[PDB]
Amino acid sequence: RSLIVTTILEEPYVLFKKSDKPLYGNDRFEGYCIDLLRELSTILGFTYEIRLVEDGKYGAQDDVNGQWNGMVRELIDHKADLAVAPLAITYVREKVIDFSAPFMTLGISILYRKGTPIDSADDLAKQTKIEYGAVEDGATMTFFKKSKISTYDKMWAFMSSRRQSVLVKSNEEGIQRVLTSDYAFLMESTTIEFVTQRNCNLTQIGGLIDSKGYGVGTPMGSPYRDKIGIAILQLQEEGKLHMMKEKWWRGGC
Amino acid sequence: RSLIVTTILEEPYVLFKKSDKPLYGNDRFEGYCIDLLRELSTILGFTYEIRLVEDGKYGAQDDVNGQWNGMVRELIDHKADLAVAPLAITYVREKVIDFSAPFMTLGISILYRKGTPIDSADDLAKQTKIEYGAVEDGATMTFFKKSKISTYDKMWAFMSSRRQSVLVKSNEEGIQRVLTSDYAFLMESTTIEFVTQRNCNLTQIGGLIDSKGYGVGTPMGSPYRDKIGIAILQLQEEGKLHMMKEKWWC
Ligand SMILES: N[C@@H](CCC(=O)O)C(=O)O
Ligand SMILES: N[C@@H](CCC(=O)O)C(=O)O
Ligand code: NA
Ligand code: NA
């Protein structure tokens, strides 16, 4: 039986292939996560169908009913067998689904314009002129929402007080927001690493605010958690994941 | 019921506490992994007995008979509930035991003296005057043993042909070897970082050769795997793992 694989458009992990003729099914997709999915498919010997998360979200829990959305929700309701995307491994998520060994390490950080006085999250926290934000219902926003670290708690007070105006629908909207206003975008380090390559005016501010990994998501108790985990450790050890990142992290500047 | 926790002596993760008054049981130990163990115990609400792995090994598989040793063996045989140690998460171990989410990330690198022209693994591989080696029956040795990569295959040929002379029983023995002879030691970058803080004549050569994490080990299928994973992710996210590292790490 073919596995249902939920994912989400996000350069350069997952993106539509550009071509003159219409592409169909799995052929439509390409990127780091796609190559990874291919590798896993070969190593473990399964067939699959790629489906984009219906609500177009990563995954967050509503604090009124306690229900999840996005890919996480899709996994909880067994609507998909795997989630192969830049899906962050967090404690709130690991509580409701199972992750594989991480295939990539990263960390929350800041995207801003070059040559400013701003140098750390602390600098943004103790001022209100420069607005800052994050992707809504993402792991970053949740990090700030759950944080008890003074600075980050402050920053979350700001963000929540300004939800409609500072929380964006996607990394792309956040980036453009940085490019079109006095705005600092809290986002994941790897994606910043890719983004600054196509914008000479953009840069990462400070260091990593935390340390996490991307993992393949599976429903809780799934037998694919360990299989896929092993496969990922193998790929990492023989240097294939590194090669894949080399391949997909290039895009003038 | 109390859990049995296997571990291994290794500064600064686990060491015997210095004291004038004789210490007993868990009181005997301190280090990064002991603090970690304490946090897991607080969060998950278990008690425990720390026991050093009897054979003093991390865990590798015997080529001939296929038997495992060390902490990995202790977990396989259900002689321990957890392994809390600087135990590298690897593909081959993951096939026989389970690991929590990593509490620390690292990679294999090179410990050597300062001031030489040696700048990489490749530099070591293409010569023989400077001997080099690794801990026997550990993740690094196994990495070299399994690698299809030319340079690393060549280094494995070198190490294996001189196994008796260049492989060591412990990190400390490899460090002493670096300190007392023309020898380069292949070891994990976190511990290198700890060492080059106490020996100002030593340094890491080159970057990371691979990437891996240390995880808490459990037997395959253990229900504790997930609970510990969640606790580790919690600790990471609140900044505690970082504080522990700052605490325990010229
Ligand atoms: N990769 C994130 C989404 C983007 C972000 O949170 O910055 C997640 O898994 O939720
Ligand atoms: N930390 C290693 C032992 C030391 C080494 O191999 O460098 C292990 O888990 O086996
Ligand atoms: Na889980
Ligand atoms: Na396993």
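Numbering starts at 1 and runs along the chain as displayed.
So how was this one determined? The header says X-ray crystallography, 2.5 Å.
Including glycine, each Cβ sits where the backbone N, Cα and C put it.
Residues or ranges marked as L-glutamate binding site by Swiss-Prot on the basis of experimental evidence: A:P86, A:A88, A:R93, A:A139, A:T140, A:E188. The secondary structure of A:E188 (L-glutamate binding site), as reduced to three states from DSSP, is extended strand.
Swiss-Prot gives this note for the published mutagenesis A:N201 to Q (Swiss-Prot position 751): Loss of glycosylation. Long-range Cβ neighbours of A:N201 (mutagenesis position) (same chain, at least 6 residues apart, Cβ-Cβ under 8 Å): A:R113, A:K114, A:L179.
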Tell me which residues of the chain lie with their Cβ under 8 angstroms from that of A:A139 (L-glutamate binding site), as long as they are six or more apart in sequence? A:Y58, A:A88, A:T90, A:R93, A:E188, A:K212
Would you count the other C-beta atoms found within 10 angstroms of the C-beta of A:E188 (L-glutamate binding site) for me? 25
Around the L-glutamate site formed by A:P86, A:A88, A:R93, A:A139, A:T140, A:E188, list the extra residues of the same chain whose Cβ is within 8 Å of the site's Cβ centroid. A:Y58, A:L87, A:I89, A:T90, A:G138, A:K212, A:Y214
